[PDB]
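A.B. asks: First the structure, which I've put down as structure tokens, then a few questions once you've had a look.
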Amino acid sequence: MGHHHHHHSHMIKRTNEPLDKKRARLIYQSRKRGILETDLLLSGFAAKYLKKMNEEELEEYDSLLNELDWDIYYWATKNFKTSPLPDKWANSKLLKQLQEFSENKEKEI
């Protein structure tokens, strides 16, 4: 249940690129993952939603790429017992999109 290991990262909030290349970047970092469970979840989610979403929504998605594998997976599966839901996701539409994705994934219509 979870992997609470803190990592060394530099939060460089800069965008000087084509918006199609930014979608490719965020979908790429979405397919860089610690576990295959969150990998399959965010790979299908990113490839689908980043096509329809504006850069503002993509920046909320950037905030999701800063989060840990198992934490993302528990909020999507509604296992808030193991990983409690933070403020940034408590009022977020993107979180609810990820939950509404999790129920479907391999089942459309």
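We count from 1, first residue shown onward.
Cβ atoms are placed via backbone N, Cα and C, with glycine included.
Pulled these from Swiss-Prot:
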- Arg25 to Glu (Swiss-Prot position 68): Loss of covalent FAD in SDH1 (MUTAGEN)
- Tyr28 to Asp (Swiss-Prot position 71): Loss of covalent FAD in SDH1 (MUTAGEN)
- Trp70 to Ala (Swiss-Prot position 113): Loss of covalent FAD in SDH1 (MUTAGEN)
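Situate these features within the shown structure.
C.D. replies: A 10 Å cutoff on Cβ-Cβ distances gives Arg25 (mutagenesis position) a total of 16 other Cβ atoms nearby, all chains included.
The 10 Å shell around the Cβ of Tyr28 (mutagenesis position) contains 11 further Cβ atoms across the protein chains shown.
The number of other Cβ atoms within 10 Å of the Cβ belonging to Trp70 (mutagenesis position), over all protein chains shown, comes to 19.
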A.B. asks: Just the number: how many Å between the Cα atoms of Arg25 (mutagenesis position) and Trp70 (mutagenesis position)?
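C.D. replies: Here the two Cα atoms lie 22 Å apart.
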